[PDB]
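Colleague: Have a look at this one.
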Amino acid sequence: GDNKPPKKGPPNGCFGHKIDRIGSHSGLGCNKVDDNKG
């Protein structure tokens with residue numbers, strides 16, 4: 001983080017959604033998409 005300021009406090013949960021592209025340090029994406037997952 002630090003350099004990559006995530007969205008405000010979400011509705012309880014990990015980092016914000018996966019709206020931001022790429023991200024070495026940070027890695028948003030609390031919600032899943034309509035594709036392969038784990």
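Recorded method is solution NMR.
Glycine too: its Cβ is placed from the backbone N, Cα and C atoms.
Dumping what Swiss-Prot says about this protein:
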- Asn3 to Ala: Little decrease of antiplatelet activity (MUTAGEN)
- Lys4 to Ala: 10-fold increase of antiplatelet activity (MUTAGEN)
- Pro5 to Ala: Important decrease of antiplatelet activity (MUTAGEN)
- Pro6 to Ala: 10-fold increase of antiplatelet activity (MUTAGEN)
- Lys7 to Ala: Little decrease of antiplatelet activity (MUTAGEN)
- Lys8 to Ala: 10-fold increase of antiplatelet activity (MUTAGEN)
- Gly9 to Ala: Important decrease of antiplatelet activity (MUTAGEN)
- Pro10 to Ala: Important decrease of antiplatelet activity (MUTAGEN)
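Just tell me what is around each of these and how deep it sits.
Modeller: Counting only residues at least six positions away in the same chain, the Cβ atoms of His25 sit under 8 Å from the Cβ of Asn3 (mutagenesis position).
Residues near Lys4 (mutagenesis position) in space but far in sequence (CB under 8 A, at least 6 apart, same chain), listed by position: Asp20, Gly23, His25, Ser26. DSSP assigns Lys4 (mutagenesis position) to coil in the three-state reduction, placing it in neither a helix nor a strand.
Long-range neighbours of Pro5 (mutagenesis position) (same chain, six or more residues apart, CB within less than 8 Å of its CB): none.
Sequence-distant neighbours of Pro6 (mutagenesis position): residues of the same chain at least 6 apart with a C-beta under 8 Å from its C-beta are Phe15, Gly16, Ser26, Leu28.
A sphere of 10 angstroms centred on the C-beta of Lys7 (mutagenesis position) encloses 11 other C-beta atoms.
Long-range C-beta contacts of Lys8 (mutagenesis position), restricted to its own chain and to partners at least six residues apart, with a cutoff below 8 Å, are absent.
For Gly9 (mutagenesis position), no same-chain residue that is 6 or more apart in sequence has a Cβ closer than 8 Å to its Cβ.
Under a cutoff of 8 A between CB atoms, and with a sequence separation of 6+ in the same chain, the neighbours of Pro10 (mutagenesis position) are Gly16, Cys30.
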